[PDB]
Amino acid sequence: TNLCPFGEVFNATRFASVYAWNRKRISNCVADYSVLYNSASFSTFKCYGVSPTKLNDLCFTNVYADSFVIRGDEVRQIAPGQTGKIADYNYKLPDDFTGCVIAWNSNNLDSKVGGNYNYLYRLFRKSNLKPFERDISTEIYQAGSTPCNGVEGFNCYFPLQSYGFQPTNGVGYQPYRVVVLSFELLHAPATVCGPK
Amino acid sequence: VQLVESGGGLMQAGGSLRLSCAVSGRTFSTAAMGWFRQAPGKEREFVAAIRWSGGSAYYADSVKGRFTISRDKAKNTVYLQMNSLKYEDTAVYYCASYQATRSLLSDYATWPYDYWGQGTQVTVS
Amino acid sequence: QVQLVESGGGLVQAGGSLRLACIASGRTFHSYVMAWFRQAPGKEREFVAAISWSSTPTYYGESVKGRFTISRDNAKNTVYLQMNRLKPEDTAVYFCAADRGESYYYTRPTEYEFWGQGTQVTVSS
Ligand SMILES: *[C@@H]1O[C@H](CO)[C@@H](O)[C@H](O)[C@H]1NC(C)=O
């Protein structure tokens, strides 16, 4: 049948900010993972609950492709059982995740001479995200006892901040494009199968 | 982005003046606009910053309680309401666009701006 | 903060056998892909073997396929490397590594978060 549109996810011209991470539902298609196997220059390509050697042999009810930009030092947070600013406040994988996480250095696309400030992350939140929770609110964060009433000041902060992607950045501060493939297996008919 | 200031001119000490700055081009809603000033023989001085979304303001100690920065999202305009003007306030007033979203509004007092206008002359007597 | 401790290293005659063991601290062992790397005198770390959560698949470096066997005992938090028909070129420090993920790029050291300090193997002619 027709191939899952991994092309539209991995090769998108524009990627989301991690706080406003993008989800594409994939279903009713053949997932030929050879487009990912034939790439040598991903910085990371790991699967959880399933061997990457089995992807072309398995069937799922749906696949979800989540995509966003973070910085180099944070790529390790896109894994089960991780904590930090991204896993806590921006994008949380469950501990029982079944799927794959791919990232690559995008410094040639996502940095610019005077700095690219287009990509944001959430710096502050009252509590940690649940797995696959998305928070796009811009409510002023109350860091103290005195309420803010939507006015910034002492202990009253805007919750989002720009990554500063300058081409002179160290690898830890360079931009990485991330795709997370979640493999959903419900008590329902499979609509995504590998070519076997 | 392109910035064009107007409203400048000659004012009595104690008086009231409103500067305008018309913004055209790709601004970020989470980011900020600022006013800075330069008197002759002196270095650039930060005056005020405002976050485009939310409208929270941050002021230099020298203008706090006297000047107010505001913006109209409809008209893509930032205002500086200059009340209780002093001799000291004489300078070229410049509008600035910051592309960077900073969590701490006070950051805009020192964070390099990306775009600035030609400016408008303000003289106090 | 999982610790890995390698053992079974030592001196062995060429043609001989050696069994390495690596024990992980904690009760997480079942959730880890386990791997062996080695660093031969004055060379970079080289991939030796890896084993998936369920014991399949197993992976081997070109140099050791047919001679080495990787296995795991989840009840003992232990991964084993059975080394047969040892050559002088197998002289190296053998490092245990673990990760929650199974990498498509299973030979890359950067795909494994957790590392032991290594066990010395010397094969004498
Ligand atoms: C993305 O485009 C490249 C061409 O630059 C192509 O080789 C690759 O297979 C595409 N990736 C996916 C996942 O379709």
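The numbers used for chain A are those of Swiss-Prot, and the residues that appear cover 333-528, in sequence.
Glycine is treated like the rest: Cβ placed from N, Cα and C.
Copied over from Swiss-Prot, here are the features:
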type    : residues    : note
DOMAIN  : A:334-527   : domain 'BetaCoV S1-CTD'
MUTAGEN : A:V483 to A : Increased resistance to neutralizing antibodies
MUTAGEN : A:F490 to L : Increased resistance to neutralizing antibodies and human covalescent sera neutralization
VARIANT : A:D405 to N : In strain: Omicron/BA.2, Omicron/BA.2.12.1, Omicron/BA.2.75, Omicron/BA.4, Omicron/BA.5, Omicron/BQ.1.1, Omicron/XBB.1.5, Omicron/EG.5.1; complete loss of interaction with host integrins
VARIANT : A:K417 to T : In strain: Gamma/P.1
VARIANT : A:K444 to T : In strain: Omicron/BQ.1.1
VARIANT : A:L452 to R : In strain: Delta/B.1.617.2, Epsilon/B.1.427/B.1.429, Kappa/B.1.617.1, Lambda/C.37, 19B/501Y, Omicron/BA.4, Omicron/BA.5, Omicron/BQ.1.1; Contributes to cellular immunity evasion and increases infectivity
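Feature annotations (Swiss-Prot) mapped to structure.
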residue	record	Cβ neighbours (10 Å)
A:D405	variant position	16
A:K417	variant position	19
A:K444	variant position	12
A:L452	variant position	23
A:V483	mutagenesis position	13
A:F490	mutagenesis position	25
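Here A:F490 (mutagenesis position) is compared against the variant positions A:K417, A:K444, A:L452, and the shortest C-alpha distance is to A:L452. Cα to Cα, A:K444 (variant position) and A:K417 (variant position) are separated by 24 Å. Taking the C-alpha atom of A:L452 (variant position) as reference, the shortest distance to any of the recorded positions A:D405, A:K417, A:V483 belongs to A:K417.
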